[PDB]
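Everything below concerns the one structure shown next.
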Amino acid sequence: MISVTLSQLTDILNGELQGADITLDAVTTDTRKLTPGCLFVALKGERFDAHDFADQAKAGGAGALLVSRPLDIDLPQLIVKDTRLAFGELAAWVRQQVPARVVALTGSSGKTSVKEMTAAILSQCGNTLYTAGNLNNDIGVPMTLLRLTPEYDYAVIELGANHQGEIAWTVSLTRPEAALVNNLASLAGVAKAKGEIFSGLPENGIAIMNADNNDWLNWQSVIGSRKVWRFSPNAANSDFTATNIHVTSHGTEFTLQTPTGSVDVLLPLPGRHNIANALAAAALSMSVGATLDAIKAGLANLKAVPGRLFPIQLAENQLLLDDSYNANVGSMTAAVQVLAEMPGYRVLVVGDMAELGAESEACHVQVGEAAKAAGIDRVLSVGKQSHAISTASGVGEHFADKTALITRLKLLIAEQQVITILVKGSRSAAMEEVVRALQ
């Protein structure tokens, strides 16, 4: 936040001042988050009118109240027509007051990893702020934007959308120098929505999109004549490319080719899909100045989310890939592809999937057949359905409990000096136990 006076806000938020003037230096919508003499914005959701929490905010030390009606609270009030709007507007205003290179992103999948990778890289460049958690809606964006100060050098704003019109609002507040749509997944309506992100770009702004997944046909009417950047590992029209992809026991090594040159980087996250994210992140970072050196160093310190292709170094050359969070045909079939490229003797350790009905048997068979065709060295399984996988893989063995698996697994680990293990199963299968047990 920046210091602002109630009288200045009457103009800014188009609202009436009903009390003395005051300087604010902090604003919040949460009673559990009051600061001495801050502005308490009383929002009204459907199942909550924070106006009824006015007295509490006063009692907490709130200096004034931003509200949509007069309240009998001995505190300077700023009566505006709509608080949802005013909150966003106040955030818009604050963002205009700071010198931070603001950049934004959306998509159907990967918003968080592209955000985190972009933030990780720009952090090598200067003081950077990024969206916290999944605060990407009409309330979360203002909250994120409101955290800005003259001390920030960069700002990575993640924008989410559920319906149309939503991103249009938030980018108007954010006014990013570069905007990115990571991907799409009816579909045209989602494309229309995410495409809205390009409307907040200045005339010198850069529109970035996925060469392998976009809606340029329609997005060109909103990006207009602005500069355009495309990322993809090998797309013909890609600006951010990935060559010499060599998967290692650590992560993926590759030559990242950007519009200014290339740098051989090490992406420490299992999964080829992270290579694309890294390209998006490189694009976003570079739009606001990041150097190749900054990109390489930013990527190099990424950490995976436990239970999701989470690498765990057992001993030398003994890699465990914790992907025990959940599992369905898609994520499972994909897991096999990840393992298949891994170094050494590869063991797919699995448990039942969260599949439904008569197609369950078939779904396990497929995954087995996939590991079979992938050349997986061995598949140890537990469950009353997962036998289908190990059976179909033409290799591997099945167990009646996880304890017998862990034992045979440990032996295999001691037996094979170079092994890559991938543990994965449905939530109900509780495969983390195999992972815990191993470490």
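The residue numbers of chain A are those assigned by Swiss-Prot, with the residues present covering 1-185, 194-447 sequentially.
Cβ from N, Cα, C; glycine included.
If you look up Swiss-Prot, you'll see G107, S108, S109, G110, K111, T112, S113 marked as ATP binding site. In the three-state DSSP scheme, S108 (ATP binding site) falls into the coil class. In sequence order, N182, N183, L184, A185, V198, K202 constitute the residues six or more apart from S108 (ATP binding site) in its chain with CB-CB distances below 8 Å.
Note on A288 (variant position): other Cβ atoms within 10 Å of its Cβ, all shown chains, come to 28. Annotation of the natural variant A288 to T in Swiss-Prot: In murF2; temperature-sensitive mutant with low activity.
The ATP site is set by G107, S108, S109, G110, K111, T112, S113; from the centre of their CB atoms, other residues of the chain with a CB within 8 Å are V114, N182, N183, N285. Calculated from their C-alpha atoms, the gap between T112 (ATP binding site) and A288 (variant position) amounts to 12 Å. Sorting the binding-site residues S109, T112, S113 by the number of other Cβ atoms within 10 Å puts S113 first. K111 (ATP binding site) has a Cβ environment of 22 other Cβ atoms inside 10 Å.
Looking at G110 (ATP binding site) and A288 (variant position), their Cα atoms lie 10 Å from each other. Ranking the binding-site residues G107, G110 by how many Cβ atoms sit within 10 Å of each one's Cβ puts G107 at the top. With 8 residues left out of the model between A185 and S194, the distance spanned by their C-alpha atoms equals 9 Å.
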